[PDB]
Structure formats: structure tokens, C-alpha cells
Amino acid sequence: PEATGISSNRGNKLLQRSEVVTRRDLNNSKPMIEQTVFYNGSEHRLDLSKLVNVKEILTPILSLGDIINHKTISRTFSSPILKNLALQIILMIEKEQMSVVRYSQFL
Amino acid sequence: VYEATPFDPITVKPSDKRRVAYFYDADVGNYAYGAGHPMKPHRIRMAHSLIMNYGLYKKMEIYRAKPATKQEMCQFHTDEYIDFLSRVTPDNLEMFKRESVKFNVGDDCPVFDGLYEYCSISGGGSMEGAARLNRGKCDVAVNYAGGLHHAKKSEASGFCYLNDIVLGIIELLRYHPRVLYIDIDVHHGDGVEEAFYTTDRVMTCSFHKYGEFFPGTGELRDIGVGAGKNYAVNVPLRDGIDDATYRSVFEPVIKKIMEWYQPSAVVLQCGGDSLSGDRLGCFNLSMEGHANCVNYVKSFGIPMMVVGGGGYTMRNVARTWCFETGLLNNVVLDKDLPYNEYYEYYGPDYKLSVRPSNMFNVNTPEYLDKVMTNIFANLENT
Amino acid sequence: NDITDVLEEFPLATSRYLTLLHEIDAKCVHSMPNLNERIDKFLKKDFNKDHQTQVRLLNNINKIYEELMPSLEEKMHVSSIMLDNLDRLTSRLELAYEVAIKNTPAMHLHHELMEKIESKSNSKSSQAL
Amino acid sequence: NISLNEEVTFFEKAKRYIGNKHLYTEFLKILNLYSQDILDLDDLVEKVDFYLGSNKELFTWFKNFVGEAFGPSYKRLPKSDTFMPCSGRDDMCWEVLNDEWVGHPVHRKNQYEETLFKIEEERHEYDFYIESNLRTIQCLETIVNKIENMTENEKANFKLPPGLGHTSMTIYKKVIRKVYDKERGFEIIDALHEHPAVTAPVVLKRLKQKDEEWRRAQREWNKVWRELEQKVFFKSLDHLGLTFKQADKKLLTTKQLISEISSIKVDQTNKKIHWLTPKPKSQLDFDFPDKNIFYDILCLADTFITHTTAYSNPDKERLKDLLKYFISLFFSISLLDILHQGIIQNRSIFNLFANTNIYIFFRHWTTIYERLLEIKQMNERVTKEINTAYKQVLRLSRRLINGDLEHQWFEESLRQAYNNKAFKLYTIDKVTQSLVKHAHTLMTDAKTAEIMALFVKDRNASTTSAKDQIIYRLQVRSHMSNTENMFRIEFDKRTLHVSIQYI
Amino acid sequence: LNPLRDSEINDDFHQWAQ
Ligand SMILES: [Zn+2]
């Protein structure tokens, strides 16, 4: 098995990678540094594939599959963040308008 | 004497509402350590953004500490080492290779843009926090830009170039009779501990994972030397400690020493790598457990400075630092994340709370009992 | 499809600018209550009984205001950046809506073929591995 | 196909140089053995040195083708090493600091934690690239707006010194080299330093376009990043829940169970590290205190036989009674009964000698059992704590094998019931299916049938003799290969304890 | 001609020569 999260380098030389870690240094994230595969002339920084589909990036078709979407379109169309942003902006507007009235009186 | 105490939810102490001076600079977050490097100052910017978007600025006075000069840094460090640090650049390292091998810079202390500026700003933050805590203008200095303790008098190791903690300690010692130091970082405070072995003025307690770990120092027998005998306690632990275990091993020691040592000032490191899901850590603490130590130390009503070190997964250290900052104002946090620039980096649930891992705890109760037995036995001498 | 992208883009820029605004509010939030208290004390009817008190209160108000202009001007600057960035984002959004609604073209068809190649390349990156 | 005909010609030349049909076939066998990833490269080259070593050129083609001290951790520095001058030190810093003593030095993360670390690192790399692009865009914008107001005469002789008026001269170089290629980055930087007037606007335009392109790419990748985090973060909490899962996956192999007993023997009893006491007779100790843990497991077995895809009804009707037969014969619970000075009277200790099949079945039985015996001492405690359960876990385990319940909910169901006390009940289906398959392979084999018949005959006798045990061993060995590892099982009725020993 | 890169980078320096 791969050696990730050990700062000894005493009896773990047997494990996968683990040639870049030692007790001398603090960094131990080197073993899980991603590796590259040259496909179609370009490198790629590589069971997640079965658990998570990657081909879900595919663009929606013009038959309006908006509701039955790839767990991502619905996340944005159902995001209520715009309402919270509007409330924050209008609260700032009120906070500034109180002061505006104050300086209007003082002028 | 160690006894099992189940963990309880944190509630603030409304007895005191001391002033909080959260030192911060906007240029610290620009510096980078490398490409695959785990240590990132970007977590300080993450925590500051979380504080700003959370509504905590109405209580605390935010400052911007002036960068320290070379003469101020020479209060503890050597002229040659600070000269090399100022002169070294990511380009002329070939001409400085002699100092690089001599001063141990390059392997775990990479040379990057504005490295001397980073050291200067951290030292200035600690210096100004100590100055505020000494003049009576404040009682808590959240110098989250510091937290650099591994650095030594003439060496830089563990991503730690300038030891700002000892500089702030010296500033406190300008007019204070006795000062005390605490650690929560998983590693050991080698430089800070070593800086005051032979003298009684400073005490250095570290709750450090021991054995085959990065510092490899700070056993239970590091009592001291000369007149500084029994004035440097250590609490080595093992992998997998939890919130209740940490509280039970932390609180009695602090209570006993402040009963005996009677500190006139306090500094508390707040290393964020001792949490669950950490990259370079081996603990299982949560934000409640992390904040328990700072709340406990603050509850004693003593001038304390909180510094910020460690932290190698953004979300954990950011949330922990935000929680500590909130609890330093005697204010419980909402525990819901408001939308900000880094909202996408805060998990799949976007909740402030991070669930601690299920991993197997290793600290046996009898080992902890024996450890605090030696600690109390050596502390009873004075 | 560009509507989705601009919907993602809105909150990020909005939140960056709002965090900046929160910082500007933070650096000057400790003088608003003082200014309001000074104004209210000045507008009291039982205040004009000593000329020196009027002079000193006016001096305090002037000093507070001299300290308060810089925060206000920084607020104008950040709000102007907000306005122009949001103007660009809304422009993109409503061009996207108009294009998507006008027809219930070969250039945007090509981008599907260009992305189909990327999807085909990424799908085969797991089979070939 | 471009780099294959050359290899074909090279191998044809090698075959012609060998000239011998049988030697050529041997070389083919060697390369086929290497093709199965069994031969090391050094071994391969040392072997080919024997065949193709005569031809230096072909051998070279093949070789280049296949590749004073005080304290435990502190040491006192000498007098000469105590002088490192510091001008900033005052009287207090001299008195209260130390310069004579220096200190000296003297868990597997889950795969999903590693995945989260990789995702966080990728996100931070994208963020750093975007921020550096923003800083470089700002610098180029201020340079362009400063030069546009400048006259043409100053534009002609405009020279850009390194640094670009930035807090870090190396900040923009990385961004430029990233936007362009590595070979043209130095040329572009030199052109900017020497011809800013014509370079700054176009490079600024490139940066402006690349900012939008990179932001769109980041927002496109954020879909996959969000899905990965959502589907992996929940799993990334159970360090014990997954490590023990893979341990159970790797444990129940045929070699491993006998490896346990052989290891404990050769370590404690055979080696005699103490060298003071005789080796113990047995190796492992097991207990069967409760008998209600039998009917439920038998029901689980009958569920598997009634749900299995590949089993015949005449086989299923046999399997429905075989389990009852072994439980009745071994634990004395409820020829026709069988189908349904050393002489000691009324024996209570019984011996069972068998091959790897019965041993593996018994080990599967005991590994399933100790998973349920541990929760015996905690059932009442967790029942108390939940409202501040055996039937519940039984009915929850019922619905997996028959397919009523999917595999996922089983793991999370026990989490709230036991935070850290129970982490071994998550793979009951696998061990149960292994046990039923091993029972089937017990019944099918003729040698195992003879072994079980001999065990039946031995157990049917209520009195044993010194010679009877030797006769039983010889009879079980008569049809037994000598190379097979011998084991022995002894079950004690007095304490309801079953012991085992490796022979 | 339906490219994405390898052409605009040349047009950058091609514009320099003009
Ligand atoms: Zn640390």
C-alpha cells in the first residue's frame, strides 16, 4: 500500500513511494502528489471513476432537460444565494441611508 | 493525577470582555511557498475573509503592524543569519549556497519572493502585539500572521525563518517580571523552548506528538538547566488524541503551573495542524476541542497574546482560527458559513463545523496519568 | 448554456467586492457612533450656554469628519468597480438570454464539436488509463 | 505501428543469428516468461547474455531497447562555539537568554483523505494562478496607462528594467511563462524589457483574454470538483470503517488462516524465546457461550440458499439440512441419526482431524461468531445510551442477502448505534457467502466426504483409546496427500470451548 | 481551418513584424 502520513522513514521503505519522506523534513504531502499520463500529446494530472461520473460535463440538449439534469445545473438554478446577496446589498443601503439623512440634516 | 472527563459544549465567560486587537496585513496572503508545498499563507487570507464576511469586525480593533527592522530582529537572532536572510533571493541562491547549507535553507525552508518581507511582517506583528499588551492599551493580541516557533537563533527549519514568538516574549519581559508560553501545535516548539532554558523568566510548555516526528525533541525529562530548572514543562502525547482527552491532559497542567509559576503575562500558540483531516497532523481534535484551550487560558483573566501557526488544509485551519477569534471576544459563533470569495472551498455542506474523524485513539489513560505524574512531580520542586 | 456560466460568475465577483466593502466598513466602524453622538449633542437646545463649548464641539466634529472622508472615498472607489464589473456580467447574461430566446449558428455548433472531442478524450482517459 | 517493424526486423535478425530451432524456442519461452511479469530486467539481460551475447551489435540493440552533555536531548556547546555576535542584544537579553546549550534530536491516512488533499491542492493551484494573473494584469495596466500619456520620443527609447515596478520581480515571470510556452517565455520577457511600447499592449490583451478563459475553465472544473467532494467527503470520516473493510477483504484467503496458526506457533511455541518452559499443546482459544446466535445465522444461511443465483433445487434441499446436521453433530443441539491404560470412559474432550477445507469452514464460523460475541457485552449499554438492539441489527442484516436492502445503508445504520465500539459488522454478507461456498465445496469433494465420514465414525464412539486416535490419523492420511498441511481441532463440551492446533 | 491555438500565438509575433 501507498505510504501517506508517516514522518519516520525507518521501516516504511517497503511501502509504495515513501522515498521522498524522512524524519529530517516536515513536508509529508509528497507521496500523494499527482502523477501525469501523456494522452493525445498532452499530459494529464490524474474507485472515484465508478462512484462519480466525469462525463456529466456534457452540455444540455435543446429538449429542455433542465429539471432532470446532472446534479449540477439544478444546484445553480436552485441556489438561493442571489436572494441573500440582494438582502445584504439592501441592508448596506439602509445602513448608508441613515447616515445620508444625518449629513443631510447637518448640511 | 489524570482523571477521565467527558467533553462538554463551550460556553463563553461573560465575566470579562477584554479588548481584542486582531493584527493583520493584506500583503501576507500574496506570498507563496511553492507548487506542491503544504504550507500556505493563503489560509490567513481565508480566515480573514471568513471573519470579515461573518460580522465580527464591530467588536475588535483591526490593526496593520509595521514590519520589523533588522536591528529589532537582532535582539535574538545573529547578525550573520539575518544578513543572509535579507540578502538571499530566489535568483542568487547559487552564490549563497555556502550559507544555504550552513543555515539550513532550501530543503524545508524554500526561498521565495518577499521572504524577508514575510519574516519582517511576522516579527513586526508579534512585536506590535507585545507592545500593545505591555502599554496596557489592550489585553488580547490575535497575531495570526505569526506563529513561527521552529526557527532557532542561527537556523531556519520547519517552514520557520524568524522566531517572532521569542521577540514578543522579550518585549513582554521589558517590563514584566515573569512570562509564560503555551503550545497547541502538534510539533514541538524547539526554538522557543531552547531560547530560555537557563533562566526563570520564561516557561515553555508544548503539547507535542513525540517519537518519530519532525522535531524529535521535547521528552518528559527536558526539565531545564541551571537556574531555569523545573521551568520548562513538556507534555508529549501520541497519535489520535481527541477533544476530551486533550482537555483532561491540558487543563490541570495549566492550572497547577499558574498556581505555582504565577505568570504575569501569557502567550498562546494556536497551531491548526492538530485537527481532524489535517495533512501533516496526526490528531483528531475538532474546532470545539481546539477552541477549548484558548477559552480556558482566557478564562483566567491574564494578559494573553494569540499567535497563529500551522494549518495545512485550508478549511480546517480557517474555521478553527475564525472560531478562536470569535471566542476571544466572548461571543459564540453562528456556525453557518456566509457566502464569500472562498465559499466553494468550504466542503460539500458549507457548514462551519467540521466533524472529527473516527480513527482509533492511542493515548492510554495510565500513560497519561504517569506523564502528568512526572510533570507535577518536577513542577512541585519550585 | 452561457446563462449558467454567468449565474456561476455573479456570486464570486459580488462576494469579493462585498468582502472589500466589509473591510472598509471595519476600518472606520468605531467612529460612526461617536459622530452621531456629537451631532445629537450639538443639536440639543440646552447647549448654546457657553461659546467655548460650541467651539470645542465643532472642532471635534471637524476632526471626526476629517478622519471619515478617506473611508467614504474608498467606498466610492470599490462601489464603482462593483458597478462596472456587474455591468459587464449583466451584459453577458442578457445577450445570452436574447440569443437563447430568439430561436426558441454554425459557429456555436462547432464549439459543441470542439467540446465533444474533449469529452471523448476524457472518457477514453479512463479506458486507456 | 511506426515503431514495430524495426523491432520485428531486429528479432528476425536475432533468430537468424541464433540459427537453432530449439534455442530459438527457448528464447521465445524466455521472452514469454518475461511478458508475464515474472522475470526481472536484470535477470532478463543476464539470460540474453547467454544467447545473443555472441553478437555484440544485437546484444547492444536489445540492451538499449529494453532499458559535556546535560539532559537527555540537550548538549552543551563548547566555549568557542558560544560567540555568535548579535548587535540588537541589550543587558537583559544577555542575562535572560541562553547561548551555551543546544537541543539535539535523538498511521496510514485513508485514501479519501488523500483524494481531498489532492482536490484542495488543485483548487489552490488554480487560485494562485488566477491571483498571479490578476496581479500581472494590474501591473501591465498601470504600465500601459503610464506609457500611453508618454510622448513618442520617450516611447522610442523606452526601456523596461527588470522588476516592472513590482514588489517581486519573479511574480510576473511565472505568469508570462504560463500564458506562453516555456521556450518563448524568456524571449517575451526580454522583449518586454527592451521593447515595452509594442509588447505591453498585446501582452496585456493576451492576459485579459486568458483571465476570462481560465475563470471559465475553473468554473467548468468546479462541477466535477463539487461532485467529487459531495460523494467522497462523507466516506472520508471512517478511518476504522474502511481500513477494517479492506482488512476483511484481504483476510479470508486460504493461505492467510493457516498463516496465522503457523506464525503463532513458530513465534511463541516452536521458537521458545523464553527457553524456560515447554511449548503449549494448543495455539488458539475459542468459546461458544450462547446458542441463540445459531438459529439466526442458520436463517441467514437459508436466506442465501433461497436467494442464490447459481444453485440447483436438489442441491438447495440438501443445503437446507446440511447446516442443521453440522450444528447438531458438533454442538449436540436440536446411521439414520448421521444422515439426519488410555481407555477413558464417558469422554468429554473430542478431537477432529481434517484438511484445509474443514479448517477454513471452522475459521469462517468463528470469525463470524466473534463479531457477534463482542456486541453481547454492549447491547444493553447501547440500548441505554440511544434513548438518553439485537433484533434491530438482525432484521437490518436480513434484508441485505435477500436483496431487500442495498449495501450502502448497512454501513450508516450502525454508525449512530455505535460511534466507535463496533467496527466489524460491516461485511457480514461477504463472510456469510464465503462460509456457504466453503460448505458447498466441503460437501461436493469426495476426499472431504471421506474425511467427514471418518470424523462421523470417530465422534459416534463415546469412548476413545490411545491406538484409536492413531488409527484415525492413519485412515485420514491414507487418502490424504503428505504435502498438505496437517491441522487438528479439539472441542471441549465441559466449557463449550473449541480449541485448535497446527500440526 | 478550425483551430484553437498554434495560430494566434503566431499572429502575435506576425503583428510584431508588421
Ligand atoms: Zn505544526
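Chain B is numbered as in Swiss-Prot, which gives 2-383 for the residues shown.
For this deposited structure, the header notes the method as electron microscopy, 3.5 Å.
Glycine is treated like the rest: Cβ placed from N, Cα and C.
In this structure, B:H151 (mutagenesis position) belongs to neither helix nor strand by DSSP; it is coil. All protein chains shown were included, and the count of other CB atoms within 10 Å of the CB of B:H151 (mutagenesis position) stands at 25. Per Swiss-Prot, active site is recorded for B:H151, and the stated evidence type is a curator's inference.
Using a 10 Å Cβ-Cβ cutoff, B:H150 (mutagenesis position) registers 31 neighbours. Annotation of the published mutagenesis B:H150 to A in Swiss-Prot: Impairs histone deacetylase activity and transcription repression; the original residue is retained in the structure shown.
Swiss-Prot gives this note for the published mutagenesis B:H151 to A: Impairs histone deacetylase activity and transcription repression.
In the three-state DSSP assignment, the secondary structure recorded for B:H188 (mutagenesis position) is coil. Around B:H188 (mutagenesis position), the same-chain residues at least 6 positions away in sequence with a Cβ under 8 Å from its Cβ are B:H151, B:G159, B:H209, B:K210, B:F214, B:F215, B:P216, B:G272, B:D274, B:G311. What Swiss-Prot notes for the published mutagenesis of B:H188 to A is this: Impairs histone deacetylase activity and transcription repression.
Mutagenesis annotation in Swiss-Prot: B:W322 to A, described as Strongly reduces HDAC activity; the structure shown retains the original residue. DSSP assigns B:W322 (mutagenesis position) to a helical segment in the three-state reduction.
In Swiss-Prot, the entry for mutagenesis B:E325 to A states: Strongly reduces HDAC activity. The structure shown retains the original residue. Taking the Cβ of B:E325 (mutagenesis position) as reference, residues of its chain lying under 8 Å away and at least six apart in sequence are, in sequence order, B:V143, B:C271, B:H291, B:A292, B:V295, B:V307.
The annotation that Swiss-Prot gives for the mutagenesis experiment B:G327 to A reads: Strongly reduces HDAC activity. The secondary structure of B:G327 (mutagenesis position), as reduced to three states from DSSP, is helical. Summarising the environment of B:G327 (mutagenesis position), the number of other Cβ atoms within 10 Å of its Cβ, over all protein chains shown, is 24.
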### Close-lying mutagenesis positions around ligand 1 among B:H150, B:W322, B:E325, where CB distance stays under 6 Å
none
### Query
Roughly how many Å separate the Cα of B:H150 (mutagenesis position) from that of B:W322 (mutagenesis position), to the nearest whole number?
18
#### Entry: Distant-in-sequence Cβ neighbours of B:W322 (mutagenesis position), under 8 Å, six or more positions away
B:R44, B:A48, B:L51, B:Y145, B:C271, B:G273, B:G309, B:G312
